[PDB]
Amino acid sequence: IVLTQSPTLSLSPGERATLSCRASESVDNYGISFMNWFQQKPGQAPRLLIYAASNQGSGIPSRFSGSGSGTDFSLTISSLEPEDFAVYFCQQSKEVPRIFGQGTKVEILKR
Amino acid sequence: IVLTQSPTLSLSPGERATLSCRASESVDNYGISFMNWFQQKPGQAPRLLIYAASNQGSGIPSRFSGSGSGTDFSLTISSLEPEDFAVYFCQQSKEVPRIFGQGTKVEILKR
Amino acid sequence: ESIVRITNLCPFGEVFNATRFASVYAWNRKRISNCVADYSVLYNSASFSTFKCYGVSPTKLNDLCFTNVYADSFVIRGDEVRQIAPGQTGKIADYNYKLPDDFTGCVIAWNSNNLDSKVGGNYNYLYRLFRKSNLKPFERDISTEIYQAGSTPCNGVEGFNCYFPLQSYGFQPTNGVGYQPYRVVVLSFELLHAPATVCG
Amino acid sequence: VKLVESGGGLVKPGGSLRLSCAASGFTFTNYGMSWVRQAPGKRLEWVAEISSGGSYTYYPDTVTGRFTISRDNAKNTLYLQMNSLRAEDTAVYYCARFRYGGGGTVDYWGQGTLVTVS
Amino acid sequence: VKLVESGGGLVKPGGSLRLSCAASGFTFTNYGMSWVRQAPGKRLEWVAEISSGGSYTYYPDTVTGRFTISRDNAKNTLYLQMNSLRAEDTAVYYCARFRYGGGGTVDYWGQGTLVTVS
Amino acid sequence: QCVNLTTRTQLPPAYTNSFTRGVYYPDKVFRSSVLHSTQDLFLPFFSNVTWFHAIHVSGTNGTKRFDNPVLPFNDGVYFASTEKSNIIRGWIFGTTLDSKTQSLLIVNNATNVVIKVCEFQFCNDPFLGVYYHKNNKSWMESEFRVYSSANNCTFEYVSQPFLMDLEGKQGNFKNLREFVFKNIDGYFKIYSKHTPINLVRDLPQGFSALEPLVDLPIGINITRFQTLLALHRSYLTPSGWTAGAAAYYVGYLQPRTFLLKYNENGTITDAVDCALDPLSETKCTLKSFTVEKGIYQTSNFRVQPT
């Protein structure tokens, strides 16, 4: 379909970063597990975060965790780091050329 | 233990309200962060202000800010409002049933 | 009819019933060998809040014989117990305790809120807030040198952008179930390819 | 989020008054619960307690409350059964919801409870 | 693992452009992939979509500019012939790699490709 | 500790001939008056066996010679001693004789032998020191005169003392004591025996059957070892060491096929090696200790290539 994300966060280390992936039209999956999460390091190839928002593992640090609710997907990073934040993405699937997320970036203060 | 607070304030809007929470015996925390702040609207359920005096957030407006020093805790409200003042509390913790502040209310003149 | 025909008792009791336990940052490792091990009684009692074996069955464990059994015992919060798993990334895995992905082990967790939690809080338990590099699997680090998050060197003293590697645990009764401490035991089995010191 | 309490009722001193605290909006297991009296002219006196894991039922040594807290996680309901009722028990009890581990903390409470023994 | 793609390529506008993407470290035949373009001020657009055992050759409703994908499994190289070169066609054309065990999903990504027309 | 007195001495190892010796029971299975044949590690008969001396007085005055070397384990190990007055306790069996490997430490006490499989640090001249406590008037044993460190330990066990006295006999027994040590398949098994001997030193013609004491999970390869000792302190005379005299017997095991003759009670007397001589290999073909008058065909021989 088409999706939206929470636009940005501006935060500090050791904090939770909650990122919505808000999909227009359909909500997630009939198998009840879909969408995604992705990160793109700035000026760098995009990279997976979570697939179906619930999931993955190695290559995706533990600070990435979360879920998604209907259309909305929660990209949740507890314990932020000023090194680790970069534009975050999600994907739709199961409808339309799968497309991608708001992109979203979490700023970190204390710099 | 047992605590004391600064008894009252009588002030005007747009001003700072400094409220001591003065604990007998122990001072704050070995983890260096304890006591609290609480407000009770008159004839109403008490409500949190700050926990460990340094802290919290949403549900506690920005006008609540401050810290605490040894036993003493500073409940500091800059920019007072005649709508927003109500009896203020703190808690001990880490010793005794954690009890509470004896209570403090900041009057506001210009009425 | 068929005719099938205890004595030595593996010392699980010290591992499962101790008032205080080694901290996650530095954990004692206990080797169980040359004894008869029954896991059926532990499973049947179900005293532990959760009995979990990633690649094995608890009824199968007593029948199966492991020549060397390794018990790692530490007290961690319930959220940390979820983080600790073989093949799963965890905050604990990154710093204080690392689990080999290839290794298969049984992790058993029971709530210690009644004894470990205190109104003041228990500072005896400790965890590693930060480490320069991921710890080697089944290893512990006692270094107190300040973690150098900042480009400027910490110099062994607290500074802006410098965080102490070890942070004391705080455990209280009013804490949430995830915050509340759970005693955790991890079991490593040599299994086949070794002389059978332990027979099921 | 919010709490539904057992409202105003009167007994003679010396009995045992059951209270009840319903949980609206949160997971009643994961939160230490409590009952705290605000009587008029009285500072809040932390009285009744329960932990989130097992049963702690902690009460101030002062004068024993003799309260009988329980939890039903199916009901999400805290009770306060106050044994040895007295006239001073007249007060506003607050069954309160503790937040995650921190300085305190008590972000959410009941609406206030009328309790009168006289 | 490693993806190598034909970088800096410029052609007359309204024409076509052969890309390339040498799948290195693994089997292009065993691992299906696709083409992802990024336009400044826009999110990652999903363009060419191909199958592992077959040729899906799917172009998106947004940019249906004949994305002729070639599956050179003998050369282990993912190819593309984006027709109708334009400002939308100018993009960072990283290749891709669907995870072997993912609900959607792309696990490995091309480093990125300098791609333009003006 | 690690107090050391090498006192190295010259001369060739005094050898001897084990006539019928080192036949243990290589199974738990009870058999009665049958001839059983297995090919297993043994000490083959008529073998070369070194009569070593841990402490050796060659008289002028005193002159106690502490010679006991670290000895390789090789295939398997046999051991024998008399020692009416015990001076021998256990053995250091290991590989590095140091850390980096496990250590088999057999210590006999007054009275609970505490077998130990651990990681130790064995000194250059290890042996058990014995002294007098003055508290409770008891002779203790300082065990760290053997080894400095004890840590990491893998295994521990206790049993009734393998070494045992009887005495009161003013000799005529010597209490000849044998111990066989074989390390295989994760089980290093110990064997024992106690026999009277009236001869001055060397061994008789009798058969000695050794039961397995304990079959233990050892899981380590032991390529080298040395024995242990019990010495003490003396006080001013024209410090004291080397209590009494000490000598023992050692020989190495070897795979051989024995025919085993159990008794009506399962007590093996006659054992015969097959490879001992061209005569012994035929008795293994008839399985009998009686060989009837006639010609029998023993295994073939081949000429081998240069």
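Shown for chain F, in order and in Swiss-Prot numbering: 14-251, 256-323.
If you check the header, you will see the structure was determined by electron microscopy, 3.7 Å.
In case you wondered, yes, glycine gets a Cβ from its N, Cα and C as well.
What Swiss-Prot annotates here:
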- F:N234 to Q: Increased resistance to neutralizing antibodies (MUTAGEN)
- F:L18 to F: In strain: Beta/B.1.351, Gamma/P.1, 19B/501Y (VARIANT)
- F:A67 to V: In strain: Eta/B.1.525, Omicron/BA.1 (VARIANT)
- F:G75 to V: In strain: Lambda/C.37 (VARIANT)
- F:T76 to I: In strain: Lambda/C.37 (VARIANT)
- F:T95 to I: In strain: Iota/B.1.526, Mu/B.1.621, B.1.1.318, Omicron/BA.1 (VARIANT)
- F:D138 to Y: In strain: Gamma/P.1 (VARIANT)
- F:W152 to C: In strain: Epsilon/B.1.427/B.1.429; when coupled with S13I induces resistance to NTD antibodies by changing disulfid bond in positions 15-136 to 136-152 (VARIANT)
- F:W152 to R: In strain: Omicron/BA.2.75 (VARIANT)
- F:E154 to K: In strain: Kappa/B.1.617.1 (VARIANT)
- F:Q183 to E: In strain: Omicron/XBB.1.5, Omicron/EG.5.1 (VARIANT)
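Features per Swiss-Prot, on structure.
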residue: F:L18; record: variant position; DSSP (3 states): coil
residue: F:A67; record: variant position; DSSP (3 states): strand
residue: F:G75; record: variant position; DSSP (3 states): coil
residue: F:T95; record: variant position; DSSP (3 states): coil
residue: F:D138; record: variant position; DSSP (3 states): coil
residue: F:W152; record: variant position; DSSP (3 states): strand
residue: F:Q183; record: variant position; DSSP (3 states): coil
residue: F:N234; record: mutagenesis position; DSSP (3 states): coil
Residue, out of the variant positions F:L18, F:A67, whose Cβ gathers the largest set of other Cβ atoms within 10 Å:
F:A67
Specify the nearest of the recorded positions F:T95, F:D138, F:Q183, F:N234 to F:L18 (variant position), where nearness means the distance between Cα atoms.
F:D138
Cβ packing number for F:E154 (variant position), 10 Å threshold:
17
For F:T76 (variant position), what is the tally of other C-beta atoms lying within 10 angstroms of its C-beta?
12
Measuring CB to CB from F:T95 (variant position), give everything in the same chain under 8 Å that is also at least six residues away in sequence.
F:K187, F:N188, F:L189, F:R190, F:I210, F:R214, F:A264
Neighbouring variant positions, C-alpha within 10 angstroms of F:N234 (mutagenesis position) - of F:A67, F:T76, F:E154:
none
Using other CB atoms within 10 angstroms as the count, which residue among the recorded positions F:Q183, F:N234 scores least?
F:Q183
